[PDB]
Amino acid sequence: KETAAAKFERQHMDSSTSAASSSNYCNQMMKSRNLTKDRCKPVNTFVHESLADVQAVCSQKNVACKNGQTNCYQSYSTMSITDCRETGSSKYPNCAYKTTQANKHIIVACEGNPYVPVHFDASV
Ligand SMILES: Nc1ncnc2c1ncn2[C@@H]1O[C@H](COP(=O)(O)O)[C@@H](O)[C@H]1O
């Protein structure tokens, strides 16, 4: 089965690009990462940093999660990320997104042994 850890990597990791590939990036990536499979996933963030760097966030600044759990962590450094947001004109199965690149601190929830990212909570 797909572990939660693998699912985080599929949904949120993109170390290959340093930053968003112009205007087409979200359209292609949301599809290729299977987030347009059974609906247009409305909102999603990709992180353009090494896996090791993202994993290391599980030992950085402990902050409250949006759902009220205590297992969330904020990166001490800013990271290169891309926010994808579904357009008003987007209609399944033709899912359309705005690609917005930025540099922000990420917030991830971590679980397990090893203690790794399983949920992307926020960027700040
Ligand atoms: N603190 C957390 N630790 C682990 N997974 C979480 C956490 N917060 C949210 N999730 C995951 O993200 C989804 C969205 O959370 P919610 O909006 O509370 O339904 C949940 O179904 C979980 O799959």
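Residues displayed in chain A correspond, in order, to Swiss-Prot positions 27-150.
Each residue, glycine too, has its Cβ placed from N, Cα and C.
Residues or ranges marked as active site, proton acceptor in Swiss-Prot: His38. Secondary structure at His38 (mutagenesis position), as computed by DSSP, is helix.
Per Swiss-Prot, the feature active site, proton donor maps to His145. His145 (mutagenesis position) is surrounded by 20 other CB atoms, counting those within 10 A of its CB over all protein chains shown.
In the three-state DSSP scheme, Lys33 (substrate binding site) is classed as helix. According to Swiss-Prot, the feature substrate binding site maps to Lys33, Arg36, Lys67, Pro68, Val69, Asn70, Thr71, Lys92, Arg111.
For the mutagenesis experiment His38 to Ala, the note given by Swiss-Prot reads: Loss of activity.
Here the residue is the original one, while Swiss-Prot reports the published mutagenesis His145 to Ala with the comment Loss of activity.
Considering only the binding-site residues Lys33, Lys67, the Cβ with the fewest other Cβ atoms within 10 Å is that of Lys33. Among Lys33, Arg36, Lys67, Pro68, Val69, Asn70, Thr71, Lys92, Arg111, the residues given in the record as binding substrate, the maximal Cα to Cα distance rounds to 22 Å. Here the Cα atom of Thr71 (substrate binding site) is found 11 Å from that of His145 (mutagenesis position). Among the recorded positions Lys33, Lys67, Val69, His145, the ones whose Cβ sits under 6 Å from an atom of ligand 1 are, in sequence order, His145.
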